[PDB]
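Single-structure report; data block below.
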Amino acid sequence: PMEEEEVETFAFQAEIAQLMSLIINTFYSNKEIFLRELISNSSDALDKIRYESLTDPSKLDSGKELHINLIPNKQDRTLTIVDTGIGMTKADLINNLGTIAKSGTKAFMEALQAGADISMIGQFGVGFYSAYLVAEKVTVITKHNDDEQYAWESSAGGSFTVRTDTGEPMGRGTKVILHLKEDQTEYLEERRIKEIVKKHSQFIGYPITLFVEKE
Ligand SMILES: Nc1ncnc2c1ncn2[C@@H]1O[C@H](COP(=O)(O)CP(=O)(O)O)[C@@H](O)[C@H]1O
Ligand SMILES: [Mg+2]
């Protein structure tokens, strides 16, 4: 039969929309730091499940290995960062990735306007949005122990969507899929990926694996 799926469309908080617009439409050198921000979010999420699981071991039933995978796909021009962290509930997606004001947003846009390096984004509580330095669209698939699997997605322009994900089940964690802009395909090259992890993500406390599809 025909599947029915529910979708919800949300407006970004005004300054978050403003920051997304600034990141998308301004030229920045040093855009490679997007990967650092996404790995450091996976790292934080893995911290979370590791500690929760000291309190209750059954939080690892959904999978015991705590790691980060990087999956560039030169065919569909996506770079996917997968972690087996804590994941996000539905409400976690809606609140943390776009509806709720971040206290640092305004200070970051002034910094940037004054000529700060886009690298500073990590200090302002808004590093997720560095994904739009390189991606025209971002899909986040996520599964938390307390909820079903969901898909968040935005091509920016002021809105994002959240829907139950009926794609491939993940046991627990988060998958960020960057649909890369046509001039940012260097981020699918295994040497560039390696270079930037070594530079910026060198002291992350969980194993990182790079998966390269056979040329
Ligand atoms: N891989 C992931 N796993 C779980 N939650 C994530 C995540 N990536 C982002 N988030 C959620 O998104 C929030 C915002 O991420 P940011 O990097 O924009 C700012 P910060 O919270 O890391 O200082 C995180 O605090 C987290 O709640
Ligand atoms: Mg972060």
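Since chain A takes its numbers from Swiss-Prot, the residues it shows come out as 11-225.
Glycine is treated like the rest: Cβ placed from N, Cα and C.
Where Swiss-Prot documents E47 to A as a mutagenesis experiment, the accompanying text is: Strong ATP-binding. Strong interaction with HSF1, HIF1A, ERBB2, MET, KEAP1 and RHOBTB2. No effect on interaction with TSC1. Its Cβ placed at the centre, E47 (mutagenesis position) has 20 other Cβ atoms within 10 Å.
For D93 to A, Swiss-Prot lists a mutagenesis experiment annotated as follows: Impaired ATP-binding. Strong interaction with HIF1A, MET, KEAP1 and RHOBTB2. Loss of interaction with HSF1 and ERBB2. Los of interaction with TSC1. According to DSSP, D93 (mutagenesis position) is assigned to a strand segment. Around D93 (mutagenesis position), the same-chain residues at least 6 positions away in sequence with a Cβ under 8 Å from its Cβ are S52, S53, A55, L56, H77, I78, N79, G183, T184, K185, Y216.
Mutagenesis annotation in Swiss-Prot: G97 to D, described as Abolishes ATPase activity; the structure shown retains the original residue. Under a cutoff of 8 A between CB atoms, and with a sequence separation of 6+ in the same chain, the neighbours of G97 (mutagenesis position) are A55, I59, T152, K153, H154, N155, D157, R182, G183, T184.
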